Amino acid sequence: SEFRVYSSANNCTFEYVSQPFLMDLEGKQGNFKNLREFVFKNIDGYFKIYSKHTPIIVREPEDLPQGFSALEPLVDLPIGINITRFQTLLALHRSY
Amino acid sequence: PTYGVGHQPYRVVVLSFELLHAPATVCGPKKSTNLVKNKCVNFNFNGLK
Ligand SMILES: *[C@@H]1O[C@H](CO)[C@@H](O)[C@H](O)[C@H]1NC(C)=O
């Protein structure tokens with residue numbers, strides 16, 4: 001029952017599924033962190049997704065790493081609805 | 001079954017086309033031909049003419 005983000009439904013318009021955007025795995029070992037990036041663009045009734053992942057090893061929660069990296073597109077979305085606000089989500093099961 | 005052809009039931013399916021501007025997500029096919037090389041040809045690759 002983790003789908004606590006939404007409780008009510010309505011008519012749906014687009015139901016694409018694919019491989020998860022976060023393919024980085026922590027099962028190898030620790031001591032390095034992920035650097036997920038995402039750029040969202042909504043123009044002429046379209047939507048684009050760009051993402052890259054690189055290791056950092058050192059955490060240093062102060063600033064982004066000093067390095068250049070290209071960001072290739074992942075998927076293109078043909079939904080042409082108005083967008084004005086951004087909201088993110090978290091994963092929290094219980095106190096532990 | 002004994003009723004006349006005019007009185008017989010006909011299953012009717014009606015298709016409505018709404019040319020909405022934004023999505024344009026679904027429509028019909030587009031046939032592709034064979035490939036030739038080393039010849040001066042007019043190519044149309046995914047809309048690139
Ligand atoms: C909402 O979208 C419609 C059609 O896409 C457009 O006419 C209208 O200006 C938009 N409104 C806002 C606030 O974006």
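Indices start at 1 and increase along the chain as displayed.
The way this entry was determined, per its header, is electron microscopy, 2.8 Å.
For all residues, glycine too, the Cβ spot is worked out from N, Cα and C.
Swiss-Prot annotations:
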- A:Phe3 to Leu (Swiss-Prot position 157): In strain: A23.1, Omicron/BA.2.75 (VARIANT)
- A:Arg36 to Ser (Swiss-Prot position 190): In strain: Gamma/P.1 (VARIANT)
- A:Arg36 to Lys (Swiss-Prot position 190): Partial loss of biliverdin affinity (MUTAGEN)
- A:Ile56 to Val (Swiss-Prot position 210): In strain: Omicron/BA.2.75 (VARIANT)
- A:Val58 to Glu (Swiss-Prot position 213): In strain: Omicron/XBB.1.5, Omicron/EG.5.1 (VARIANT)
- A:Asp63 to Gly (Swiss-Prot position 215): In strain: Beta/B.1.351 (VARIANT)
- A:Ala70 to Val (Swiss-Prot position 222): In strain: 20A.EU1 (VARIANT)
- A:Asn82 to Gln (Swiss-Prot position 234): Increased resistance to neutralizing antibodies (MUTAGEN)
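Recorded features from Swiss-Prot, shown on the structure.
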{"residue": "A:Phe3", "record": "variant position", "DSSP class": "coil"}
{"residue": "A:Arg36", "record": "variant position", "DSSP class": "coil"}
{"residue": "A:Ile56", "record": "variant position", "DSSP class": "coil"}
{"residue": "A:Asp63", "record": "variant position", "DSSP class": "coil"}
{"residue": "A:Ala70", "record": "variant position", "DSSP class": "coil"}
{"residue": "A:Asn82", "record": "mutagenesis position", "DSSP class": "coil"}
Shortest C-alpha distance to A:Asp63 (variant position) - which of the recorded positions A:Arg36, A:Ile56, A:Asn82: A:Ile56
Rounded to the nearest Å - Cα separation of A:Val58 (variant position) and A:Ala70 (variant position): 21
Sequence-ordered recorded positions from A:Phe3, A:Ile56, A:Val58, A:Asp63, A:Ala70, A:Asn82 with Cβ under 6 Å of an atom of ligand 1: A:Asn82
Variant positions (A:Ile56, A:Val58, A:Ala70), the one with most neighbouring Cβ atoms at 10 Å: A:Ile56
Spatially closest candidate among A:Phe3, A:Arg36, A:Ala70, A:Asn82, the listed recorded positions, to A:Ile56 (variant position) (Cα to Cα): A:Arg36
Neighbouring C-beta atoms (10 Å sphere around the C-beta of A:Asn82 (mutagenesis position)): 6
Residues satisfying Cβ distance under 8 Å from A:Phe3 (variant position), sequence separation of at least 6: none
Count of other CB atoms lying within 10 Å of the CB belonging to A:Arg36 (variant position): 12
